[PDB]
Amino acid sequence: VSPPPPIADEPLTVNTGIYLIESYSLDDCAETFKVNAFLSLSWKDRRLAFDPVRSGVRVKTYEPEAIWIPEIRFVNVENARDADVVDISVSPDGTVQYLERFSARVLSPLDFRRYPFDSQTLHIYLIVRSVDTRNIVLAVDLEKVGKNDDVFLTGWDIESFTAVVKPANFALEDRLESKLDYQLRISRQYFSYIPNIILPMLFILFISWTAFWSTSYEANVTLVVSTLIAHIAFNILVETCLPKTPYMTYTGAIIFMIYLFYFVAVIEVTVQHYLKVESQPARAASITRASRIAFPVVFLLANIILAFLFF
Amino acid sequence: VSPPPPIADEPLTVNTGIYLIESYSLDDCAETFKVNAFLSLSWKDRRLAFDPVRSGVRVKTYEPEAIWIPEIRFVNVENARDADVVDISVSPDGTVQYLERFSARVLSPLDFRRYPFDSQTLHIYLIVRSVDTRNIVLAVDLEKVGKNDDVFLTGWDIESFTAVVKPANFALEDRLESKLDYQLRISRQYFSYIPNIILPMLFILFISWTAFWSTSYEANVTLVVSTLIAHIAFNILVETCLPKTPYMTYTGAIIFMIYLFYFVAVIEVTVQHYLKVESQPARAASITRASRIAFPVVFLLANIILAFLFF
Amino acid sequence: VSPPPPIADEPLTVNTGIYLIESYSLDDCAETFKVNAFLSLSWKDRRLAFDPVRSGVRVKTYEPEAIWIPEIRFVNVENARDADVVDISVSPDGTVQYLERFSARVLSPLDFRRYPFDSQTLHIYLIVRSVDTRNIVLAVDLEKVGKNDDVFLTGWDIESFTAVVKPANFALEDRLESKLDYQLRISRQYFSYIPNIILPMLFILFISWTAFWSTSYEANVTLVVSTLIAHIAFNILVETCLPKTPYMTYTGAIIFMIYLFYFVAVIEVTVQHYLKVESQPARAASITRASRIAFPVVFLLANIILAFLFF
Amino acid sequence: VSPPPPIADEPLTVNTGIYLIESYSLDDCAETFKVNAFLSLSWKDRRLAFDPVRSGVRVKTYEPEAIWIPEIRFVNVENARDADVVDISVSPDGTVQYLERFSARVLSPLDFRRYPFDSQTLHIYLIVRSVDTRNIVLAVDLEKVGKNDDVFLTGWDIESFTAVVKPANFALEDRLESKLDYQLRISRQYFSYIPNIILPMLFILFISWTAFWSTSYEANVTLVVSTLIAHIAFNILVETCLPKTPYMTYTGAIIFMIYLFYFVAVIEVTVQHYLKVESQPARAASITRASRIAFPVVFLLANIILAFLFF
Amino acid sequence: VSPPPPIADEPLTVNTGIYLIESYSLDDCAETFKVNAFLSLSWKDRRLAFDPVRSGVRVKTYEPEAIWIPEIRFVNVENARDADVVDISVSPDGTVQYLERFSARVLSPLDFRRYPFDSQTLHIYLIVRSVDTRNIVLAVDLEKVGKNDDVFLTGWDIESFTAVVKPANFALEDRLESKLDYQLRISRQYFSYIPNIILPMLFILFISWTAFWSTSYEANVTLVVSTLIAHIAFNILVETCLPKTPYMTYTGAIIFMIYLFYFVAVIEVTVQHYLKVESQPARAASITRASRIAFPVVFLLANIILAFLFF
Ligand SMILES: [Cl-]
Ligand SMILES: [Cl-]
Ligand SMILES: [Cl-]
Ligand SMILES: [Cl-]
Ligand SMILES: [Cl-]
């Protein structure tokens, strides 16, 4: 079968709808997520119009092979979606109501700048390519756009699932293409990061600052260097796959700062020891006493600056 | 072929049954489990009724293509099930007995609050979407619901496999959906956690408390900081992928408390040393002596409170 | 097509055979193994019997579609096997000789109690479900059961590949099922565990016992605590994915004992130091001197008890 | 069908085009990348020519089976591509315009010599094998070569996607092969390596150099050996799967140098201590004082030499 | 169709050829490698004979379905090769020339005894099972055996790709099988192991030997025990998945020896300290002085013995 002909020169409108049944496997490192949903399609085919009285039914059911069906695809998918046609209904005026259930792995970039206090807009791009006999344009049927109440993404809060009504019409490979943007907004559940990651990492850093209440060089070396090892080992324990970004992130800046702090603490411990050995205890004592305040104060200030710069 | 028509207006009843053959890959991180089972279906189609005397047969066998079959799907699956039709039998009255063997990856959320002493109810939701001509409703054949004796889930005790008899009937995209809840009750085998994880982790923490029987600051620094490293290294060794939860868990609270305890132990060691150096040994001695009791007592008390709050 | 009818009321016997070509990927954690083999099937169909006089051919070759073939499946597989029909031969009396080459991922539970000195019996369960007209029973053709000489399983010694001749006949989903048990006996190659894992782990433990020849508390703390870190780090290096078991294992008991030994060694080091500081060197000296013998002796004794208890 | 015959002795020209829709999974370890693209093909088959006036149509649409299609394959793919034919249009002169959407895993070697400041040229080799009746030659339509604006490779800057116009024509197994080289130029986003990896690794090395301002052998041993552990632990934390190369790399040379530096620092600490103990403090003091300058200077010089040799 | 009949009772010869296009993913742990190659087949089927004058063609082209094709399989594959048929050419005498491009994961055992200075012979076994009407025998067409110049295996040098001309003909399940051995000779690129693994590991061991130039027990304990931790941590950093072997390997022996050396160094440090404390400094001094030579000498000697025993 070939596409329905226009009455006049008009393009064929395909009314679309996506209804989320399941969302899962949001992979931060791959920048992908898996979706299981309904894809509803609607268009007019006058060749399928009938008289309900002379035919004996109010609705007609067809097998996909029996009628012409627009070839709809997703742009940002890894491999083509897994689809099962659920229903094909034709109304007296020739209106076709198509419904399929599909599953797909969607490629959608993420912004890590505010991780782990970030929000993301996931995109699902629907596309149709025009045929020789006529142009095909996509539209959104808002009554057929939504999500199941029990839809969840582990580690995320689902904000909304909507579609940008106006399609993007453009030329690709010498034909017109009609593209729709379906948007899934999510915000990361940051709660667990506080007791699990941030607080223990700060405790380890605070342990190193005890070296400012000790004049024992051997003990101070153990304090600063062993806490540095504990910090690295803790980071191995707690690490999750985050991809390499061409921009600076909030977490990246803090982590770099923590390393810088271990380094400066070694400098202080080295300087305090050298001055004592070189018969200058007054200088050594005033540097250590200032460090007791300078280290937590500079750390608190830098964090406020970073929090302000990123949020 | 379209669905069988009704006698009066009554909906078509599809009698369901799921029999577990294999259960495997219960992934705590992904909150999924794989299942290999039988799906039995039964309904009556009058258009299939025959005279056994004329036909010379008491039962008729059909290929799926030859007859109308209800489109049954699973709600909480990653991809649509891989199914192999085993048998289709039609009796003289038009009763169809359908049987398939299928494999599916099921998405079912887990409650980690009581991990590793948790129990879970895994769900397998069966669904049917109604058609234009008639409404399709699902029913449970509790007799045809079971599991093979050899069915095992590594690390779990399988309690029961059943279904909630009453289906959930609701509207979705202008059509009725009939949903059945099949429930697989499991409880975690916690035994191994005691010698493998809990006891060695406690031993490492108890080692740090020996610093309260020593006035050597250099030895105490090594004790507390090196045990903190041992704790982290031990946690790397025994870790399993638990996902990040928006709620506090029993294990999460304990682990945080263990870090807090290493931190407070450093504080004590720092304070005891500072008072000795600042010519106050009486204060330093009474703080260390109180710590010998305060540390195990507060630890035992906090654990009882947490165990009470979570169980 | 439909099954061959019986002459008298006798069930149809399907003579089976499995011949191993390749065995691989024995996954201890998943409790699965992959197999590549031949599945030979043989049964009698009188409708296919032909007179060798007015025909021409000695044996007739058929395509799977042309004739009735029993639906044979594996019980303990993840997904249905990938099979390629190699040959279908029909002899004058209607004896059908079927041959396929298949690959499958088999789910077979393992007993870890004696790991790494364990032996396992891997099972491949063949099954047939009976039909409306007649009952189907499985049998073993011993001349068609075996394995290729080159068959190897990395890390294991293949003892034998046999079948339990008597099938297990039972009811399931209102029909008779005939199940055969094919057994692949294997024993773990434990050799490498001795130089790679056991010996270095013992050396690390023996290092901690040197603390009984030293009265230096600072050195003893480093000895016991740093060896505990070395032990944990070594275990991270050599670990393999053994699953969590509801029973105690030989390795599990030894590893727990090693942790207990590090703990008791800290106790001793703590006690020896405390007694010296509390003007009791005689007691401290006799505890350390006894520990020099008590630690290796108790360790040797406990190991003998455990080895006896598990073997 | 067989290929269109030649008018004179000329080969059949197949005009090719590749348009990138998605690029993902650039695996440095496997030296592979996944691609989702359009493959456009164009050639003339005179047997397909028609009269538009008689036919009443200006374009003819065909199913792949109905007409002869050149067998185009990729050389450097893991498996054959997953392709979906989108369009086949025939114009009155017999010009065929073919379009498919495909996904493929491409094997393309990477040069690690300049990692992480490297640039790579990814190759996608298109090939056609000639037939008995006629020679098939590939051509590029650079207009039909491009990429979607949203195409991204995590951690890389996509510079260009082009084709080398001249195909490589050669004999293989007694037939002509026409090969086209499609090139995807990428350059690694090195920014993040500076704060995340290089700077913390240098800080850890600088900590070891503080041993040159201390005469305490116990503190110096801890400084050098504990920083060596911190360096190794840090490398475990921030590391990606680079494959083993038969050539020396920039990163490989630097990392080796860092280990050599830890070794020489131990030598210095050992020598300084030995001379002091052997009543030679003047020598010990001058070696340590020279090391304060020698270590950073030699490190800065060697890095300049390496940077010059590799860039 | 069925196989071509014999003129007399001669077997059917199938001339084979394998031409390597790509080789990749040599997995040491799984003992597998992936291959992308051409499989060329040639045999005579007189039923396909034609007169070039009548047909107007000197060569005929067929689709796989249209003619009888020998069922060729690989013995040592995981699943079955997935091939796409490239060409089928029949000459007037009925000589068929078949060509397919395939991809396959091949299971081929590796000898780790000499790792990482090892060489391997990878095998690809081609097989054909004979039929009732006639025996099928495999042959090698040497003009159709080879590899593309660009063929590479990351981490390996490809020496040669050849076939053992004489097939292995044997009986299996009452039928003849004709097996060919295709051999891919490779040698490991060991270069990178020298700066990346061997040299840093030796440096760490040499650091422990500095304890023989120090009488400080506390410093010596830190030296030997902390280097042991560095060694283990380094091994975690550089480790690759070698499988467990029932035989001793060169690398296995060296690694065991390194652990033994750390153990004996602790013994020495323990003995030296004990003798000093037990008023025997002369003995302690001569043991330490002998160790300065004994440790590097015994290490150099044992390595020479091991290198001789393994090479
Ligand atoms: Cl799609
Ligand atoms: Cl489903
Ligand atoms: Cl199966
Ligand atoms: Cl391809
Ligand atoms: Cl194969």
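Chain B is numbered as in Swiss-Prot; the shown residues are, in order, 47-357.
Here the Cβ of each residue, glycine as well, is placed from N, Cα and C on the backbone.
According to Swiss-Prot, the mutagenesis experiment B:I244 to Y carries the following note: Marked gain of function, with a ten-fold shift of the proton dose-response curve towards lower concentrations. Mapped onto three states, the DSSP output places B:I244 (mutagenesis position) in helix. Residue density at B:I244 (mutagenesis position): 15 other Cβ atoms are found within 10 A of its Cβ, drawing on all protein chains shown.
In this chain, no residue six or more apart from B:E264 (mutagenesis position) has a CB-CB distance below 8 Å. Quoted from Swiss-Prot, the note on the mutagenesis of B:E264 to Q or D is: Decreases binding affinity of TBA.
Experimental mutagenesis is annotated in Swiss-Prot for B:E264 to A, with the remark: Decreases cation selectivity. Decreases the binding affinity of TEA and TBA. Nearly abolishes block by Cd(2+). Under the DSSP three-state reduction, B:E264 (mutagenesis position) is assigned to helix.
According to Swiss-Prot, the experimentally introduced change B:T268 to A is described as follows: Increases the binding affinity of TBA. Weakens block by Cd(2+).
According to Swiss-Prot, the experimentally introduced change B:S272 to A is described as follows: Increases the binding affinity of TBA. Sequence-distant neighbours of B:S272 (mutagenesis position): no residue of the same chain at least 6 apart has a C-beta under 8 Å from its C-beta. According to its DSSP assignment, B:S272 (mutagenesis position) is helical.
Where Swiss-Prot documents B:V284 to M as a mutagenesis experiment, the accompanying text is: Displays an increased sensitivity to propofol but not to desflurane. In the shown protein chains, 16 other C-beta atoms lie within 10 A of the C-beta of B:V284 (mutagenesis position). Reduced to three states, the DSSP call for B:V284 (mutagenesis position) is helix.
Listed in sequence order, the residues of the same chain lying 6 or more apart from B:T297 (mutagenesis position) and placing their CB within less than 8 Å of its CB are B:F158, B:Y161, B:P162, B:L288. According to Swiss-Prot, the mutagenesis experiment B:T297 to A carries this note: Marked gain of function, with a ten-fold shift of the proton dose-response curve towards lower concentrations. Also shows slower apparent rate constants for activation and deactivation. Displays an increased sensitivity to propofol but a decreased sensitivity to desflurane.
Comparing B:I244 (mutagenesis position) with B:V284 (mutagenesis position), their Cα atoms are 10 Å apart once rounded. Under DSSP, B:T297 (mutagenesis position) is assigned to a helix (H, G or I) in the three-state scheme. The two recorded residues, B:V284 (mutagenesis position) and B:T268 (mutagenesis position), show a Cα separation of 24 Å. In sequence order, the mutagenesis positions from B:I244, B:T268, B:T297 that place a Cβ under 8 angstroms from a chain C Cβ are B:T268.
Here the mutagenesis positions are B:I244, B:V284, B:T297, and none sits under 8 angstroms from chain A, going by CB atoms. Within 10 Å of the C-beta of B:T268 (mutagenesis position) we count 21 further C-beta atoms, all protein chains included.
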